[PDB]
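Visitor: Sharing a structure below in structure tokens format, with a few things to ask.
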Amino acid sequence: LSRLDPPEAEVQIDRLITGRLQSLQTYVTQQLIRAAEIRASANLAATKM
Amino acid sequence: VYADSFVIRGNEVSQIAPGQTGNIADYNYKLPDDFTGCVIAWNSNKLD
């Protein structure tokens, strides 16, 4: 904003938002896949207990 | 439908646009970026 008008700043900020929103989707998808693995391990540990 | 109308100089027609900066778009007629209208501008010589 400091060095650009709104008409063009909306486009530049929208690009950054899309990029960082993709970062969050990658993060959350991997946590779900990895949480299933620790859950399977907790099920094995409970069964052995 | 809002019809706005005025006269401007010859090398000023490019300033009538969403998101611009100039001596006529600063504080005389600021067109917002939610602009769904249409700017018509034609040469007016001899009448004006």
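Following Swiss-Prot, chain A residues are numbered 981-1029, in order.
Technique stated in the header: electron microscopy, 3.2 Å.
Even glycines carry a Cβ here, placed using N, Cα and C.
Swiss-Prot feature annotations, pasted as is:
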- A:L981 to F: In strain: Omicron/BA.1 (VARIANT)
- A:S982 to A: In strain: Alpha/B.1.1.7 (VARIANT)
- A:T1027 to I: In strain: Gamma/P.1 (VARIANT)
Visitor: Looking only at DSSP and grouping its letters into three states, which state does A:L981 (variant position) belong to?
Guide: coil
Visitor: So which one is it: of the variant positions A:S982, A:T1027, which has the fewest other Cβ atoms within 10 Å?
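Guide: It is A:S982 that, of the variant positions A:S982, A:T1027, has the fewest other Cβ atoms within 10 Å.
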Visitor: Suppose we draw a 10 Å sphere around the Cβ of A:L981 (variant position). How many other Cβ atoms does it contain, all chains included?
Guide: 8
Visitor: Do me a favour and check the Cα-Cα span between A:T1027 (variant position) and A:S982 (variant position); whole Å is fine.
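Guide: A:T1027 (variant position) to A:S982 (variant position), Cα-Cα distance: 60 Å.
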